[PDB]
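In what follows, a structure is listed as structure tokens, so that the remarks can point back to it.
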Amino acid sequence: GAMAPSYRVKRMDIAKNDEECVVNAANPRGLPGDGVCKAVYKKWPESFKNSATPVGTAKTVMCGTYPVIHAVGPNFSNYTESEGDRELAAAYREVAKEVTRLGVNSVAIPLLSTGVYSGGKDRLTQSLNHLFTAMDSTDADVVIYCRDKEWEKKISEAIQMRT
Ligand SMILES: [Cl-]
Ligand SMILES: [Cl-]
Ligand SMILES: [Cl-]
């Protein structure tokens, strides 16, 4: 465990993380994809061997000894708001189980279903609150990665609110 388990946010490429493992915002088929998934494919392509897994699940594949946790959020273009919310919550619960099983002291994590799976909606709060629900009972240092300056400020404020 971390000595004083924390949440932090950084506005940078998750492929350049400084944590002991990474969560990929994966597609169900283990394809290179776009956005976070394509950056992860370029950095850790060996981790895409048999990485296909259903929506609402996470599957870890090693790149050398570096764990890549493939977490499959729902595409809100295809799911109802209700079913999509349930699968997004479930994907983060499966990430918490994998982080625990691996025994890592830190994890790099993107906000699932906030990009091309967002169905065109701002899901910062929705996705972050499900991340907290899952990861609060873990003792890994969690470092959340984003690309937008306004998102960085809002994620930082949400972390500070609970402090
Ligand atoms: Cl960067
Ligand atoms: Cl996404
Ligand atoms: Cl972002």
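Each residue's number is its place along the chain shown, starting with 1.
If you're wondering, the header gives X-ray crystallography, 1.5 Å.
Cβ coordinates come from backbone N, Cα and C, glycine included.
A coil conformation is recorded for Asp13 (mutagenesis position) in the three-state DSSP classification, outside any helix or strand. If you take the C-beta of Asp13 (mutagenesis position) and look for same-chain residues 6 or more apart in sequence within under 8 angstroms, you find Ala39, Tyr145. Under the heading ADP-D-ribose binding site, Swiss-Prot lists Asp13, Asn27, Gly35, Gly115, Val116, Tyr117.
One mutagenesis experiment catalogued in Swiss-Prot, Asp13 to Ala (Swiss-Prot position 1343), is accompanied by this note: Partial loss of ADP-ribose 1'' phosphate phosphatase activity.
According to DSSP, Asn27 (mutagenesis position) is assigned to coil rather than to any helix or strand. Counting only residues at least six positions away in the same chain, the Cβ atoms of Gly33, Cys37, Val72 sit under 8 Å from the Cβ of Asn27 (mutagenesis position). As a published mutagenesis entry, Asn27 to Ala (Swiss-Prot position 1357) appears in Swiss-Prot alongside the note: Partial loss of mono-ADP-ribosylhydrolase activity; complete loss of ADP-ribose 1'' phosphate phosphatase activity.
For the mutagenesis experiment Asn27 to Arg or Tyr (Swiss-Prot position 1357), the note given by Swiss-Prot reads: Almost complete loss of mono-ADP-ribosylhydrolase activity.
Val36 to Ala (Swiss-Prot position 1366) appears in Swiss-Prot as a mutagenesis experiment; the accompanying note says: Partial loss of mono-ADP-ribosylhydrolase activity. Contacts of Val36 (mutagenesis position) defined by a Cβ separation under 8 A and a same-chain sequence distance of 6+ are given as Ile14, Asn24, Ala25, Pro110, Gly115, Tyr145, in order along the sequence.
Swiss-Prot lists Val36 to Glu or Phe (Swiss-Prot position 1366) among its mutagenesis entries, and the accompanying note reads: Almost complete loss of mono-ADP-ribosylhydrolase activity.
In the three-state DSSP scheme, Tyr117 (mutagenesis position) falls into the coil class. Among the sequence features in Swiss-Prot, the mutagenesis site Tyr117 to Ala (Swiss-Prot position 1447) is noted as follows: Partial loss of mono-ADP-ribosylhydrolase activity; complete loss of ADP-ribose 1'' phosphate phosphatase activity.
One entry in Swiss-Prot concerns the mutagenesis experiment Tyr117 to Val or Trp (Swiss-Prot position 1447). Its note says: Almost complete loss of mono-ADP-ribosylhydrolase activity.
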Around the Cβ of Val116 (ADP-D-ribose binding site), the count of other Cβ atoms that are within 10 Å: 16
In sequence order, those recorded positions of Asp13, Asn27, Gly115, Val116, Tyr117 whose CB lies under 6 Å from ligand 1: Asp13
